[PDB]
Amino acid sequence: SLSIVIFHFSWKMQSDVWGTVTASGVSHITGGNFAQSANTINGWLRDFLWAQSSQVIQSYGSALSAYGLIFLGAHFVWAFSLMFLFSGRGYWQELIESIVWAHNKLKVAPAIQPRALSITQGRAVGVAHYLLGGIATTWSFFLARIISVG
Amino acid sequence: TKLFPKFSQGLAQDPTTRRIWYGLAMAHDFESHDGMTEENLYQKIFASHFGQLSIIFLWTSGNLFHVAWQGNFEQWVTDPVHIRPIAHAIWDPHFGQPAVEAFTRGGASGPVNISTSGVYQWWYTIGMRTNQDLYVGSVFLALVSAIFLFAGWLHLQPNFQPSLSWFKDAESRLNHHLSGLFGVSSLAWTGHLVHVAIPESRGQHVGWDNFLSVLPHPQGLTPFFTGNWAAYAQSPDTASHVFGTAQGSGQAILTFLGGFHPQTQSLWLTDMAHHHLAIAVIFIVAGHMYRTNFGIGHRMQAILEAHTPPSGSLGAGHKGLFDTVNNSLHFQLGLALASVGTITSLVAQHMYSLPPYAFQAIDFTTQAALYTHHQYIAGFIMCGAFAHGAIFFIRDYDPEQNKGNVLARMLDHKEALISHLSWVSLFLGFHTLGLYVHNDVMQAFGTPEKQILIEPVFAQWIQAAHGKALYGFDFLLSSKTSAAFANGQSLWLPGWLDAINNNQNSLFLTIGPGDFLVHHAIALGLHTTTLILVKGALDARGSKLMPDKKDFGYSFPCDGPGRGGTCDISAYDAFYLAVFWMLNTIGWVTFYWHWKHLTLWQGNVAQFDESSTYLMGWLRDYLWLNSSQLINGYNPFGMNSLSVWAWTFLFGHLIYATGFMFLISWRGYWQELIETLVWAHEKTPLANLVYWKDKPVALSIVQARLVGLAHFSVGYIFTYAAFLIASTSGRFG
Amino acid sequence: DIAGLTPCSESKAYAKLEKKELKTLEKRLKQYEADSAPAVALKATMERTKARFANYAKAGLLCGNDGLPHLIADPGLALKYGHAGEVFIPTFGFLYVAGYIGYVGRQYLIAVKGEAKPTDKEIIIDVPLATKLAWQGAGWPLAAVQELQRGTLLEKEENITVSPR
Amino acid sequence: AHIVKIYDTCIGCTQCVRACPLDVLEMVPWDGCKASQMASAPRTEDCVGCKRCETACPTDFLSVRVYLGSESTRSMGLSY
Amino acid sequence: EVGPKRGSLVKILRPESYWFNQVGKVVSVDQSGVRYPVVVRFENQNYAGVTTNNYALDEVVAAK
Amino acid sequence: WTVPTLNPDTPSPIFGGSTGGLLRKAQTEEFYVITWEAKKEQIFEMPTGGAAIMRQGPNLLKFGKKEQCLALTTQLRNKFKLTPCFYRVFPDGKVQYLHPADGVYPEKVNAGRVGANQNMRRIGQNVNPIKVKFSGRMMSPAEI
Amino acid sequence: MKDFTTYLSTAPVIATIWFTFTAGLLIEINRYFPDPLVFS
Ligand code: CLA
Ligand code: CLA
Ligand code: CLA
Ligand code: CLA
Ligand code: CLA
Ligand code: CLA
Ligand SMILES: CC1=C(/C=C/C(C)=C/C=C/C(C)=C/C=C/C=C(C)/C=C/C=C(C)/C=C/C2=C(C)CCCC2(C)C)C(C)(C)CCC1
Ligand SMILES: CC1=C(C/C=C(\C)CCC[C@H](C)CCC[C@H](C)CCCC(C)C)C(=O)c2ccccc2C1=O
Ligand code: SF4
């Protein structure tokens, strides 16, 4: 819900408020395309996400190149979280059994018995990574965009 | 109790909606039906296969009918280079006038869809030239569909049901399928190429009305019966031949030119004729190997019993395996899916690089769709191959009858197998991801010369052995003094070497550091997917966390929160997790194939060579750059012919995201929510007059995993299909 | 040269790449003063850029049509043409350190298994013992091999727990 | 109805009976253990499959096992 | 007079046990002819947190 | 000990009511009644939500499923140290008594009970699934 | 002081010091030998 709130704010301000004042009038950053385009899901995909992400994906080689790296890294953490959300510890405890066997074979097995995370910790680890990746993705996209044009 | 399902009394007695869902989902698991016997199991499967065959031939008939009725085949054959094929017509009452005009194209009467399946090039190559040719084929296959359907009915009747022993006659079935199903069919297909396809490619019509009075070769069967078989390879089609016409044509019907037809940029028909004649002889011969009622041949049980290494390295060897394979349908199905699944990948690999259909290469959208189509189907079949191998262990594996043989010994060192697959997956993931991230940081900081680019010397060395002289290895076929170069210099090397050293075709594309990284990512996908599937099979019968897992079956929800928690512990769940990695792996393969070809098709291969070494290039120069036309299919100013793919593109994202709901939120939340809905309905006046017959309940634990995986897969497929076609077709088509 | 590559010192694209990076730095330089803090930092960057391109050419690397260094991984091709320092030598450099870390950890884990409460020796590290084992790990390849030949490297199959089969 | 089986490794701790939230299990006299009592499952038609009994069993491997089977109003835990 | 001595170490041979092929300390051996008289204690807990279990005479063997 | 007979006129606790009570199932399939004696008036927690005051002396409650009755039984027994018993009541008027089946709570061993669903073997001694195949229905090796 | 040095021996404290040392060594090496790509 808050992602839509901050997308609504970002597109509305650039389209209708923010801009450069000149002799003829006000020219906005996105040129008042909110009114006609934000009534379809395709409009948000094309005019907001695809068009405004141009700044972040062209940041390499400049002072804003850090936002490009975090934009990719955030995408990674988000997808990494789906591993914990879509699976269950039953698979992972059995996987560790085979891994522990290899360590036992080499007399390098730990004294603290490895255990797959609990059921609840899998859900907590999943949502924390899901939130961090998703929010950091918008964070990089907003700053690299607004700093570049705003 | 309810009638449906008739095959399970447990389901029929269930008062909830689970009865409807589970009845559908257990329909084809014949082994689990009430009163099932082994003999009845085989007869049902035999009947079901007739139904599948009838659907296949009916589906093919529908394609032939619609192209002839609504396509532009007769116009396309005239100028295949500059005409888009038509799949079928559109009658959508929801269309507006701009949509009707947008989809009208190709000189059609009204709106139509453009074909991407390549049936035009295939049918044109095999000798079809007119709409009536397609009409007769459509009626013929509709008739063949009916016959198979009748046979399915016939062999269910009291006097025609085969016995159990009939289905277990291994030696006789292999002899027939190798010699007759494979050998004779390939021999017959050689007849079509010699009698129909090749003459049609030289401007001479041959049909059922005159094929008995037309000589395939000027010397009719005299070379064949006299042993002078070389006469059939004289005067082949010249390099100036214009396909479908008699100018520049030759007379040979069997050749080994080994290259591509210069005009159509596809394999010669005389080579494909000799190919099918060659394997037909091999397959017919190979079908005389096993024992039958005539006192000669091998018995497969004897072969397996013999092959035990004398040192005891493989224990008992292959003793007892004949009954293990001959008595288990899941073992046989696992071998069939594994073999067919690999061959499906081989089809995709060889068809894009050795295009067999005339004018297939220039149709970029068709080539992209065909490769993606079969690689995704191969991926699903491979996951099924391991699933049924896991089902075999639970249901059909008998430890006593496999004592000490190879199969039993696989379970003995399963931890070693899984541990080493785990190491390989970790090693590939760490270093493959690490090198990509390193190259990304270098690009971000503006130092492209500091990145780690490893030359694929081992793969470039293979290309040298095949004759690619770019790398300067001067090895085997790349050296003009090697015996390998000399011996083949009169049969197929002149054509093969000419094609492999042409850099405008997809025959052994040049590779560099960008290809090194992607290939190692593909290896990570194959090994990790195998790890998940192999663990699901070897641990299917039990584990330390659940020693008696076999007593619960292939698919069960869990063993509860005790012992730390056992979510996703069944072998069914290992397959469920492996499907995600299969989609991820095939996605990397199809992204790699598509991007490397788009740059080739535009002539700017340097873009892939430079931008493919870091992951920002993929996101920027492949996904973001090539979406521009797709997402403009409809916009506030209008729409064009791509608006269907633009709509389908978002349609895919929605089904994909809906799948997350079934995978993230689990049953307990929804069952308690439904209980207030049951309360609300009963207390609402004027609505509690109506009532349900099946008590509403939440989906089961296992069901939601399948439902979530189905949405995930469908959204996966539809999103990339729309992007693949739209990006390729709009760019060139 | 190898696989169609050419030495970076002789590569036209490689030379052009250096000019592009220096030109970008110079463009930012002319908006500052001669000896201001930003100007000094930019000049330092340009010196490292020039040094980097000289070092890679001096190292005798191979550049592709992209004009970027490519590495040779085959031991035969590396030793044949003096590219051992790209992958081959660093291969044995990493394994020595990787075995060092792993061998030291295995020695410590065996050492505390004899103690009364091994678990408390893992969360709370025995630093005096760890430092002792850290220094003795320099000879791990010798010690590792001798354990293998004496048969004390691996556990017996009968002393390892396995699931029903 | 689910299937609940008691195996001869039971030590008669009674923890499975206490844990069960539907009074499916009970203790009966026995001579195969020190406690001289064994768990019993006489009312499996009321079992819901929660597996709280398995969580409570000390023996390794479990001495009480629950095999989820055919569903019904009682086993599906419905109040409607 | 039946079973191993108290305090001695034994190796478990029950394939379905968490401690199969592992060594534990004998706590007591019942002499009443029960099915599983031998009681063994282990230093590492199983997945349920338990560290003790009962075994039959033939399911346990002396260390080595 | 003899099987108690339910008294439908037993007074019920002081409870305002809630939306978590009986549904149409009680009128068509079955419902459950729990009764007990209270030493003094006290406040307890309804498994359906809310708080109710138990009258001194007999009390009676009706619940939609068995687990709800046995959830209240655990509360009354463990905290207030009472001894409740509940029945299954069918729409036709029949009443079935249970818990305690024989008058003694199942946790306590009692002579006269007959072992049910007891296997005189370990979990590891079950046969393989192949040996119980084509038995007419999906059967686990534990069943046989 | 014995207990305080025991606290410094806990796993999180040791890892922080160890990686702080390890990271510092790598950072310092790249400060005096910038841009290492080939052993040479
Ligand atoms: C409100 C939206 C909407 C709807 C309702 C339709 C409806 C239709 N479109 Mg249109 N279309 C739309 C929007 C829509 N379109 C948009 C936005 C575009 C983009 C411009 C298009 C572009 C488009 C094209 C390009 C084409 C259509 C076609 C069609 C027709 C398909 C006929 C058919 O095969 O039916 C039967 C439906 C199916 C076979 C598909 C559903 C398959 C089921 C659900 C799978 C599951 C089966 C399972 C066993 C369950 C069985 C249940 C049982 C009760 C039957 C149909 C009239 C096609 C047409 O004209 O065909 C003649 C066609 O070619 N549409
Ligand atoms: C000569 C005798 C003969 C023949 C022709 C067949 C034929 C067939 N039998 Mg067999 N069968 C025989 C004898 C024979 N049988 C005997 C003697 C027995 C008793 C022992 C049996 C017992 C038996 C059983 C029990 C079953 C069959 C089945 C089948 C069918 C398998 C499915 C299929 O169509 O595969 C077709 C396969 C191919 C054409 C080859 C596939 C592999 C190639 C390499 C793929 C690639 C080729 C090429 C490149 C593709 C081009 C594609 C195009 C789009 C360009 C098939 C029709 C099954 C069936 O479906 O029954 C209804 C089945 O259940 N048979
Ligand atoms: C199965 C495929 C097939 C079929 C049905 C035919 C059929 C025909 N061919 Mg063709 N042909 C084929 C494959 C086929 N050909 C192939 C693969 C080649 C390339 C080598 C040729 C090359 C060829 C030439 C060059 C000529 C023909 C000719 C003919 C016609 C006369 C044959 C005749 O009288 O033989 C009489 C022969 C015999 C009495 C003895 C036949 C003995 C052989 C070994 C067959 C044994 C049976 C066989 C294993 C059965 C296979 C399965 C069966 C269902 C077909 C006839 C329409 C001639 C013609 O005039 O066509 C118009 C002609 O000139 N064919
Ligand atoms: C020729 C190959 C083949 C055959 C004969 C079988 C046969 C069987 N399989 Mg196997 N399987 C196969 C291929 C095959 N499989 C493949 C390729 C895979 C990998 C995907 C699997 C994975 C698999 C699993 C994981 C399982 C089986 C099981 C089974 C058994 C029960 C099937 C059932 O009840 O389905 C009932 C069918 C359904 C519930 C619906 C199937 C359709 C799915 C959900 C996708 C629907 C997509 C939809 C049409 C898209 C709409 C799009 C929209 C835009 C309109 C049966 C013996 C099950 C079993 O009991 O094994 C012992 C089992 O657990 N199979
Ligand atoms: C982008 C998403 C993603 C990623 C990165 C992974 C990664 C992994 N999966 Mg997973 N998985 C995913 C999605 C993902 N999965 C999804 C959606 C599912 C469906 C539920 C699964 C289901 C699944 C299964 C069933 C299995 C895996 C396995 C694996 C491993 C494969 C081997 C490998 O690459 O080792 C290399 C490791 C990695 C690439 C992981 C990331 C390493 C990072 C970059 C390290 C960063 C360290 C650095 C110091 C920063 C730390 C900061 C922090 C302290 C704050 C690996 C840990 C297999 C496994 O565990 O094999 C052993 C396995 O069995 N996955
Ligand atoms: C990972 C596998 C692998 C692969 C695919 C290659 C591939 C190659 N190596 Mg390399 N090599 C490898 C691992 C590998 N090597 C390893 C682990 C070592 C030991 C550290 C070497 C040591 C080595 C030497 C010493 C030489 C090569 C050479 C070659 C090339 C030709 C001979 C060859 O090896 O054929 C295919 C590879 C194999 C079948 C695997 C084993 C290869 C052995 C170890 C070396 C064979 C050398 C050969 C006899 C030289 C004859 C003269 C040559 C000019 C024809 C070729 C590019 C030769 C070269 O520089 O050619 C230009 C060469 O002189 N390799
Ligand atoms: C679990 C299980 C299962 C399953 C399995 C699977 C699914 C598998 C797969 C597998 C696979 C999928 C495999 C594959 C393989 C392959 C191979 C092995 C290949 C080979 C090749 C070759 C050898 C080649 C060669 C060559 C070349 C390279 C070139 C030239 C030519 C030649 C030919 C020479 C089953 C059912 C059994 C049952 C039991 C359990
Ligand atoms: C991947 C995964 C695991 C396996 C993940 C585990 C066991 C966590 C791994 C944490 C770290 C990487 C291991 C411990 C590292 C030590 C602290 C030592 C590190 C020493 C230095 C290298 C710092 C689960 O346990 C799980 C449970 C429930 C649902 C989903 C999942 C799930 O998806
Ligand atoms: S089954 Fe387990 S919990 Fe129940 S009495 Fe037996 S040992 Fe105790």
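Numbers in chain B track Swiss-Prot; the residues on display, in order, are 3-735.
This deposition comes from electron microscopy, 3.0 Å.
Note that Cβ sites are derived from N, Cα and C of the backbone, with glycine treated the same way.
Summarising the annotation, Swiss-Prot assigns [4Fe-4S] cluster binding site to B:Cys560, B:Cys569. Long-range Cβ contacts of B:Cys560 (mutagenesis position) within its own chain (separation 6+, distance under 8 Å): B:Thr568, B:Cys569, B:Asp570, B:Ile571, B:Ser572, B:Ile703. Secondary structure at B:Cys560 (mutagenesis position), taken from DSSP and collapsed to helix, strand or coil, is coil.
Neighbour list (B:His655 (mutagenesis position), Cβ cut-off 8 Å, at least 6 residues apart, same chain): B:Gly717, B:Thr721. According to Swiss-Prot, the chlorophyll a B1 binding site annotation covers B:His655.
According to DSSP, B:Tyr671 (chlorophyll a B3 binding site) is assigned to a helical segment. Per Swiss-Prot, the feature chlorophyll a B3 binding site maps to B:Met663, B:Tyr671; the stated evidence is similarity to another entry.
Under a cutoff of 8 A between CB atoms, and with a sequence separation of 6+ in the same chain, the neighbours of B:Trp672 (mutagenesis position) are B:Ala700, B:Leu701. According to Swiss-Prot, the phylloquinone binding site annotation covers B:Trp672.
The Cβ of B:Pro559 (mutagenesis position) has 22 neighbouring Cβ atoms from other residues within 10 Å, across all protein chains displayed. Here Swiss-Prot describes B:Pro559 to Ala or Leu as a published mutagenesis experiment; the accompanying note says: Assembles functional PSI. Reaction center is somewhat unstable and interaction with PsaC is impaired. The L mutant is less stable than the A mutant.
Looking at Swiss-Prot, the entry for mutagenesis of B:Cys560 to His says: Loss of PSI assembly and function.
B:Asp561 to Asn appears in Swiss-Prot as a published mutagenesis result, with the remark: Loss of PSI assembly and function. Here B:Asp561 (mutagenesis position) comes close to B:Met548, B:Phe554, B:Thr568, B:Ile571: these same-chain residues lie at least six apart in sequence, with C-beta atoms under 8 angstroms from its C-beta.
Cβ environment of B:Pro563 (mutagenesis position): no same-chain residue six or more positions apart lies under 8 Å away. Listed in Swiss-Prot as a mutagenesis experiment, B:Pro563 to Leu is described as follows: Assembles functional PSI. Reaction center is somewhat unstable and interaction with PsaC is impaired.
B:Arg565 to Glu appears in Swiss-Prot as a published mutagenesis result, with the remark: Loss of PSI assembly and function. Note: B:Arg565 (mutagenesis position) has non-local neighbours B:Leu547, i.e. same-chain residues 6+ apart with C-beta under 8 A of its own C-beta.
Reduced to three states, the DSSP call for B:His655 (mutagenesis position) is helix. One entry in Swiss-Prot concerns the mutagenesis experiment B:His655 to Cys, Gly, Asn or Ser. Its note says: Contains somewhat decreased amounts of PSI, depending on the strain; significantly changes the spin density of the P700+ cation radical.
Experimental mutagenesis is annotated in Swiss-Prot for B:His655 to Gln, with the remark: Impairment of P700 function. More severe; when associated with 'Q-676' in PsaA.
Under mutagenesis, Swiss-Prot gives B:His655 to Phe or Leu with this note: Loss of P700 function.
According to Swiss-Prot, the experimentally introduced change B:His655 to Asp is described as follows: Very little PSI detected.
Quoted from Swiss-Prot, the note on the mutagenesis of B:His655 to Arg is: No PSI detected.
Annotation of the published mutagenesis B:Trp672 to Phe in Swiss-Prot: Still able to photoaccumulate an electron on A1; the original residue is retained in the structure shown.
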Chain D, Cβ under 8 Å: which of the recorded positions B:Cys560, B:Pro563, B:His655, B:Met663, B:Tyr671 qualify: B:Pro563
Those binding-site residues listed as B:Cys569, B:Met663, and which of them has the most Cβ atoms within 10 Å of its own Cβ: B:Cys569
C-beta crowding around B:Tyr671 (chlorophyll a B3 binding site), within 10 angstroms: 10
Proximal to chain A - recorded positions among B:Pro563, B:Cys569, B:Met663, B:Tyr671, B:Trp672, CB under 8 Å: B:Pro563, B:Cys569
Integer Cα-Cα distance in angstrom, B:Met663 (chlorophyll a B3 binding site) to B:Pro559 (mutagenesis position): 18
Distance [Cα-Cα, Å, rounded] between B:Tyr671 (chlorophyll a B3 binding site) and B:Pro559 (mutagenesis position): 16
Proximity to chain E among mutagenesis positions B:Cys560, B:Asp561, B:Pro563, B:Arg565, where any Cβ pair is under 8 Å: B:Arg565
